[PDB]
Amino acid sequence: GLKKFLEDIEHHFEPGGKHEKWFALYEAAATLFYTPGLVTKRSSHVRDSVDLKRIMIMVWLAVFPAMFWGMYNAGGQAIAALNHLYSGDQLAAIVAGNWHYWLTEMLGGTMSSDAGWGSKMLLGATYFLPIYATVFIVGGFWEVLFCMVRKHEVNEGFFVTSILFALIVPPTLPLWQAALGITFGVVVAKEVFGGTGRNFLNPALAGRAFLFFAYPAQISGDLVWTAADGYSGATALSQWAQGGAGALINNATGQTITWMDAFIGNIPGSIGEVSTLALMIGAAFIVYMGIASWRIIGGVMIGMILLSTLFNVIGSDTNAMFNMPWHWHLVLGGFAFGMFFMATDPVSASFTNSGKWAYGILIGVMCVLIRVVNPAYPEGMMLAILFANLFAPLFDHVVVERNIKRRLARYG
Amino acid sequence: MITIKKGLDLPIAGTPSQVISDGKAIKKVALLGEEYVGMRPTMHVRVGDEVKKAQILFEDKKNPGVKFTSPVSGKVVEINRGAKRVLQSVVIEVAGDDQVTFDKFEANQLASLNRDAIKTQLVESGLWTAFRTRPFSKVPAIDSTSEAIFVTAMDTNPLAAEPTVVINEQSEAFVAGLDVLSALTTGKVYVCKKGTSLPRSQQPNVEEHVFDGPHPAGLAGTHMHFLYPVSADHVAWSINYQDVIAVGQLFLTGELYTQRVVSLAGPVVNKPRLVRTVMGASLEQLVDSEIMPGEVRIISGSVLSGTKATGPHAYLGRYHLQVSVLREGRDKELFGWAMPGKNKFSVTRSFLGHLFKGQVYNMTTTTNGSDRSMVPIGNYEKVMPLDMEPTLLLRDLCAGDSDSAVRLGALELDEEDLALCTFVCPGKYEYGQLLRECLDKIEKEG
Amino acid sequence: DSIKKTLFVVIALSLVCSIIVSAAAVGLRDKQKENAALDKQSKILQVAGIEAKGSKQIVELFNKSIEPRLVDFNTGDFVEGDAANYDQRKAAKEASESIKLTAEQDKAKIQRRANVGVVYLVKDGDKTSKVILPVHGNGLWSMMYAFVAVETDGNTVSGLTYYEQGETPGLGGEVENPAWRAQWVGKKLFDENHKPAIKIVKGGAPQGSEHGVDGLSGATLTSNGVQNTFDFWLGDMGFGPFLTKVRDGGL
Amino acid sequence: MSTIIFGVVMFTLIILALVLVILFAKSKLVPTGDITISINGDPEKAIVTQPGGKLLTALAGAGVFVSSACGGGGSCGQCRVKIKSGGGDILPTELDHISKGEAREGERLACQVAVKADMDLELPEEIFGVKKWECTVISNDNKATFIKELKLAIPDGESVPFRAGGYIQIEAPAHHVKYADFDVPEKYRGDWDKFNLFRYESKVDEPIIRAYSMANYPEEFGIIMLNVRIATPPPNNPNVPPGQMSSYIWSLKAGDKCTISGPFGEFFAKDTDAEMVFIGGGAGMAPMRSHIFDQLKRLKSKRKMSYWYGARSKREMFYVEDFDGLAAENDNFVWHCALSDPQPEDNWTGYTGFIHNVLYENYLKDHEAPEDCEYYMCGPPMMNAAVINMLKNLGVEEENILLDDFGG
Amino acid sequence: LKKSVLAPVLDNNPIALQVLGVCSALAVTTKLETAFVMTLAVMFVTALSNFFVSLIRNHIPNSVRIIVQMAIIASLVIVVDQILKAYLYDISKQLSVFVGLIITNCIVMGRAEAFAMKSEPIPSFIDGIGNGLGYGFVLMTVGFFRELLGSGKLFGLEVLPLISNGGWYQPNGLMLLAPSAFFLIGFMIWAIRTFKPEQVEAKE
Amino acid sequence: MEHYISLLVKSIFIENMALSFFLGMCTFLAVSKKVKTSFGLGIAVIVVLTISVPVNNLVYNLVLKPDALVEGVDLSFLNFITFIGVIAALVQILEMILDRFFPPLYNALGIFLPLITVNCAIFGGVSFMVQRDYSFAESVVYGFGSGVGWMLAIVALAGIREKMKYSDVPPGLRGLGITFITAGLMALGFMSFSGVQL
Ligand SMILES: Cc1cc2nc3c(=O)[nH]c(=O)nc-3n(C[C@H](O)[C@H](O)[C@H](O)COP(=O)(O)OP(=O)(O)OC[C@H]3O[C@@H](n4cnc5c(N)ncnc54)[C@H](O)[C@@H]3O)c2cc1C
Ligand SMILES: CC(C)=CCC/C(C)=C/CC/C(C)=C/Cc1c(C)[nH]c2ccccc2c1=O
Ligand SMILES: Cc1cc2nc3c(=O)[nH]c(=O)nc-3n(C[C@H](O)[C@H](O)[C@H](O)CO)c2cc1C
Ligand code: FES
Ligand code: FES
Ligand SMILES: [Ca+2]
């Protein structure tokens, strides 16, 4: 009987009623469960079946395998690094000192080395769910506030924005920093320009750039990527830089990092970016449907392969990042996350089919450039996408100015 | 030939059987005043006056000389006026058998007629309104002239009639009309058709061209884009095959030929077929007994571009050659935007419907969503074959920039040219109105 | 009476402006030079352990205690000259009095080294307390300059100061943290074999070690700069022969 | 003192070198020669001005008078000249006053044009027939409470050739005026003493020009009759200065002299052979009297006419005998007036309220075709915008609606 | 009157409405010391330039007006630079190249051309003072926010205790970087045109 | 061969004058509505910088350097007046000569010369050249590269502001506020070349 309830109180929220101030919150909750039931007004009497809700929910559902594997891997790396350092009665005092650990043990899990896949996903969930809840609440506040004050209806997109921002952050991020980051991403990069479809940047990447340059020590270094108290370890793009492929070693276990480990995702890093296989599984589904752009993906791959092979060819004896081939650039860091789900943003990208190729090529080239010849930062995906977001309109300008010359010759 | 590869053939139920069957006798016709763009009438008759066939009903203030005449004899019964006292229809009740007659000619004299004689006979008979000029899709002036005149000998609209089935009953009138149109132009006449053969003319400048592909292709816009690109300094005239038959019959017998052959089709029509009818006939009498019990929408023209015919608009338009009928979709469903739709049509591949090929859909008038902002996922590029940038042009139309739209190619377009972009938009924009606003601003500024 | 007027106006205005400007510029040169010298004097007095506030005390104590000297790097003994106004930063640029380091010698990535350097002797009465050496090296974002006070025995460090650097305000710009700088008091530069033995340890250094200083937390790339500049300037291409000779005596 | 002398000498020499270099460059690089302006075809007689200057100022230099309102700058926007060859550009006032109105032939606002290159213009003869005059006031008296009939006598017996609806511009010099010198009769002294209006005073210290609309049809010779409304401070802020021109005209009396510019033109009647409907109000009785009289007397046309004047009392109504002197023998002319709130001393037996409610209800509501008529209106800002709203809700085209804003 | 000296603060702001002088406002607002010193310097130079150009407004040749005005302005800023290096050497080094860029600061030449060439000497002085005050308003506000948030201290005085030195506040990194000045000035313009809707620009 | 390549790439990308150094922001923010006008102004800036920086390097090294003209005399307090005079004179003579001899090029670019006749961009260019003590060829390359980088930044801002015709900005932020926020986001974008030591 949910349908009839939402119909009786609809008069309360339309103009002239006592509750006219909360119309945007009623419409967003009414149209979630049921379809509006509207008919066409003019001169196109049949419409397609697709809308923005499905376009957004198909991208929201595509990162679920990556999210689940990220939780599993976070818990597993934490448990392994914990058992590496402590044993006996000093591991119990470590477990009793952290709520992430004693809640995991209370709900049924275990912090010992022989923990199954269930005890690891539980710890990863204890790390991931507070961040996602904080991000969702704080960003939805600003979203609804703007749509209320400006007297509009709530556009779609923040589901994807929030889930992406919550999966591209380290597992040990403080909650107030996540709140400030989602505030800067939603308000300064999206909502100040008019909402969905009207900005020119990526809001999730704008919020993560806010956190990287403002508080650079909770999103960098060796103490943020394995949620283990007292453990210090380096990731593989910051171990290749200091010694090459011979330096890729897992200190918590003493095992070499093979290429399959990075492809499958048994490596430390940002919550969801680790599993290239799961990212491919989702990206194939959303590329088949026609939502993500295979032109942008192909351009990113072309740029990465070309610049990688050029660096491999010219060579260098002091910089160990010249040796890294194209198939290693693909599985390390967040290149697949940004190539598949964050570069394919329709609003931030180019609008022309011949400009999308240049957009993707610029993204890939800038990523490999910041990876290799910038000593300060171990990757460059959030900065190469942010850099290409500014020149995306310029490629469209070039293309459309070439198009206008064909029309004046009377051939187009 | 020219092959269109980007388009969309709409899968919809109720396609007609291409056999010309007789129709109901109509008791009242009308002239819809709101389909002529930029038209401000000067009424020549009042309620209660009796009229004759081809007798002037009103005139145009913005276009001097252009006459609008009566499709049938009878007597004026009502004049419908709406918001801000705008003219909606002039309804005549069929009666009597009085008409106005003109000069008659022979078939060999027609190619050597004088252009001003042709013009005067057309304007006097009121057949000048069958023409439309690109840009702005208006009725041509009385003193103007064109180098390119396009004959629409095809139709790729959904649920539309095949032109050849009708032309093969009026071959000789079609040829006479093509000859008159060869004498009326200073350039050439382009007969845009499909592969099948049509009655042909032995004149030099009359020439046939062939188009193949889905439907953007049966439109005069693509024909002009691919044969005579238009601009402010080049203007082309457009006409369809039934009006060419009307021209030929006028010049061959001296009387006006106000018959039609429309297709009565739709997902709710019991027996879809081709129906003989009169110009501007009453749709509420034409669809009587040929629909299913329920709440339906009657349309004059396509579902892609037409006129919802209710009340004072329930009459066949001037440039429309079919009637479409389909149900009104007002149902609400739990999480309908998220369900897997086997019976849901889309240009994208999100639903399970595209996996079943050859499926026909019982579409309704539902907007499958709410009005939102434009997020470009690449749907406009899939359904537009012209050499334009659709996303940038449509954003210029949305924003209200006329100068940029003209550079991006608005002067080539019509409302029928963006009906499919309106169809496949996830933000539920209607681009015909935006382009009409842009063209109004352009035509006013200059 | 038109171009004449223009030229007369511009000449008069230029005369007035030039008189005022050239009077202001030449009159203040000495005060500008003292303002330039006082900051370096204060930093040297700070690293030397002497406390002084105000231009009065700064100039008095610097003139009474600190005695600059010129040292030739290759030979390692004092060379005569006016050390109070020597400019090593600019002497390193001119190829007349500089050298180009080999890629194997250039551990600190400075690419150029002057022939003679200036050191400051801290004097207590008529005896020498300690020696202050200027060293510099390249970090992740900038060239970091420092002052280090070596005792008379040639090993023991009594202080450290980084008076110029542009590293990130709370990651590697912690070379100016007093709690970090106080870890250098007592550390020994050279071992028993007289090797360079200062180590900036990643991840904490054992308490009681004589050669170990803690690294910067989350800045292994500004900690590498410190380690490299120290193992260079403590080498044979820097202050190594001078430190060996002062260890033998002669101070 | 070794460096101060060097500094002074070097500063002086460097600045002198730069100045001399710039002068030597400009001496050879900037043209300066003969520049002509040939207008309306080419009888080689032209305006030969030096390359430095402005266009409309160069035109006005030699007996050519274009319509200017604020001394120049681009407020009004009626200095439209044809530029067949000259400066090709559009300047900020062109976008605001000749907004888009695409001019392929080339008609730019003369104010913004540059005379540096050579100019080639096309100027219609109606600009060449304007002249200045020195007229004397025949009479100056109230016809309403705040309306005065300024009548001038053109000397020499020569009379101004103009058309009904044109407007002269009035020239007044620096002066001082005070309100207690006005000729307000006893019939109209009531409201003045009630707001204490006689306390105001003004003085202007520069020349000024404002445009005024003749109230006599052209066949009346040797006369220019004008109806002026004095512009006192608005009641919300009575501190600000009053109107300086409208107050000047009220000061003039029989035996003075006034100076006027030649016939300017806009807002002319058409010959479509349609019905004419006139709606006047306020000091807008001037263009309506010229329009209604030009038709019945000179043109002798039989178009169906009408006049609807909206006053505030019977005291506010003037020219009532002249109009009835027209409608009585010319049966195709009818006129009505409508008082808003007549004082009880009036005892009015006609219509009340505003004119758009009296014009619609009595006449246009039951009209066969309201869109076929032509509407000429001239009144205050409140009346103008209220009627044009009503006419549009009747389907009338802005090509049938002729409006005469008073520029305010 | 006080109108001319207090209108540029909110009614007609140089940076907020008449855009002029953004280059130094984006650069020196990291420290409230440098902001105060630059405000004083701009006041002094703009006022003196207005005074002298208004004095010599009659005899300036119109062919080389810019050379004369730049001579006056550059002499003034040169003596200012000499005075700064002798008495405030700490701040003079922090002002890397923006002490000499008061020449090409736009407020100076804007007030010199638009107002000093047409007015008496005394009113031009008050005009220059008012423009310096309006400039310093934005300078000091942006500097307050950036210095308090990015480093936890005001005028070099510890107000918020830093975690590194044993406190509770962790300072923000962007406030000491390039983009933060843009956001602070944009939000200040938002707040200004919120209380004074006279300055809101047209629909398009 | 390669010492001037690194200088050009550095001046264009690693140290952008518009976004990293904040030089010339009034024209950068005011004249960035259309890509055409932005392109014209950028070309004018490139030309003026490329002509102005070498001339001032030459004048400095010849007369104004310490001990350049006579031993013991330092006339380096005249830097500001000399540089601003050279810049103004060159810009004025440029607009004159192009107006008289090439009316096409004059209507193309000389319309954008009256703006940059006294600009913080060019004054800061010559000031940084003085600070860094370049050679003649290094001055030419530095000026050209910095002008090209300024042009790139302004053309990108103009492209963004042309794309933003579909935006819906609050009324208090229409114009200046949203342009300042856009420039800040562009600076976050160009912060990619931070740690590059070129
Ligand atoms: C073609 C044409 C024909 C015209 N015909 C006529 C005609 O027949 N009769 C007629 O009367 N006018 C006519 N006008 C209008 C004419 O141009 C003047 O507007 C009119 O004569 C009064 O001018 P003014 O000098 O009083 O205006 P102003 O003196 O400029 O202003 C008068 C009013 O403005 C107010 N005011 C002044 N300064 C301010 C301020 N700072 N803030 C607010 N309010 C202020 C005064 O209090 C006063 O109410 C015509 C105009 C045109 C274009
Ligand atoms: C959800 C709810 C009950 C109320 C909204 C209140 C709230 C705190 C949400 C903030 C997040 C937000 C604004 C999302 C927009 C959005 C909606 C509402 N429905 C969506 C539905 C489908 C797909 C995407 C979206 C989407 O993207
Ligand atoms: C393929 C696709 C990719 C998307 N990627 C992002 C993203 O990376 N960051 C984000 O905040 N929103 C993303 N969105 C959501 C939406 O595009 C975003 O809110 C717009 O960029 C805002 O106008 C994506 C949406 C789709 C359909
Ligand atoms: S006065 Fe306004 S245009 Fe000349
Ligand atoms: S201050 Fe921005 S241009 Fe001079
Ligand atoms: Ca050095």
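Every residue gets a Cβ built from N, Cα and C, even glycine.
Swiss-Prot lists D:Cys70, D:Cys76, D:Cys79, D:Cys111 with the feature [2Fe-2S] cluster binding site. Taking the Cβ of D:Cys70 (mutagenesis position) as reference, residues of its chain lying under 8 Å away and at least six apart in sequence are, in sequence order, D:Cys76.
Residues or ranges marked as domain '2Fe-2S ferredoxin-type' in Swiss-Prot (evidence: sequence analysis): D:33-127.
Mapped onto DSSP helix, strand and coil, the domain 'FAD-binding FR-type' (D:130-270) counts 22 helix, 50 strand, 69 coil. The feature domain 'FAD-binding FR-type' is assigned by Swiss-Prot to D:130-270.
For D:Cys70 to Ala, Swiss-Prot lists a mutagenesis experiment annotated as follows: Loss of the 2Fe-2S center, but does not affect flavin content. Exhibits very low NADH:quinone oxidoreductase activity.
Residue environment of D:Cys76 (mutagenesis position) contains 16 other Cβ atoms, counted within 10 Å of its Cβ in all protein chains. For the mutagenesis of D:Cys76 to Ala, Swiss-Prot gives this note: Loss of the 2Fe-2S center, but does not affect flavin content. Exhibits very low NADH:quinone oxidoreductase activity. The structure shown keeps the original residue.
In Swiss-Prot, a mutagenesis experiment is listed as D:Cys79 to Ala, annotated with the note Loss of the 2Fe-2S center, but does not affect flavin content. Exhibits very low NADH:quinone oxidoreductase activity. Less than 8 angstroms from the CB of D:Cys79 (mutagenesis position) sit D:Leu56, D:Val66, D:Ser67, D:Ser68, D:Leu109, D:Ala110, D:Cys111, each of them six or more residues away in the same chain.
Mutagenesis annotation in Swiss-Prot: D:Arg210 to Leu, described as Decreases flavin content, but does not affect the 2Fe-2S center. Exhibits very low NADH:quinone oxidoreductase activity; the structure shown retains the original residue. Annotation for D:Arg210 (mutagenesis position): same-chain Cβ neighbours under 8 Å, separated by at least 6 residues, are D:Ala69, D:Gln169, D:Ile170, D:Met245, D:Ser246.
Listed in Swiss-Prot is the mutagenesis experiment D:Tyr212 to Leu, annotated as follows: Decreases flavin content, but does not affect the 2Fe-2S center. Exhibits very low NADH:quinone oxidoreductase activity. A simple way to gauge crowding: the CB of D:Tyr212 (mutagenesis position) has 21 other CB atoms within 10 angstroms, across all the protein chains here.
For the mutagenesis of D:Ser246 to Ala, Swiss-Prot gives this note: Decreases flavin content, but does not affect the 2Fe-2S center. Exhibits very low NADH:quinone oxidoreductase activity. The structure shown keeps the original residue. The Cβ neighbour count for D:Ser246 (mutagenesis position), using a 10 Å radius over every protein chain in view, is 20.
Within 8 A of the CB centroid of the [2Fe-2S] cluster site residues D:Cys70, D:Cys76, D:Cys79, D:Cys111, the other residues of that chain are D:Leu56, D:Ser67, D:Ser68, D:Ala69, D:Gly72, D:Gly73, D:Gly74, D:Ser75, D:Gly77, D:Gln78, D:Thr93, D:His97, D:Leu109. If you draw a 10 Å sphere around the CB of D:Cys111 ([2Fe-2S] cluster binding site), it holds 23 other CB atoms from the protein chains shown. Break the domain '2Fe-2S ferredoxin-type' (D:33-127) down by DSSP state and the numbers are 19 helix, 19 strand, 57 coil. In the vicinity of ligand 1, defined as a Cβ distance under 6 Å, the following of the recorded positions D:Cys70, D:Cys76, D:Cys79, D:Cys111, D:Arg210, D:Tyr212 are placed: D:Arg210, D:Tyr212.
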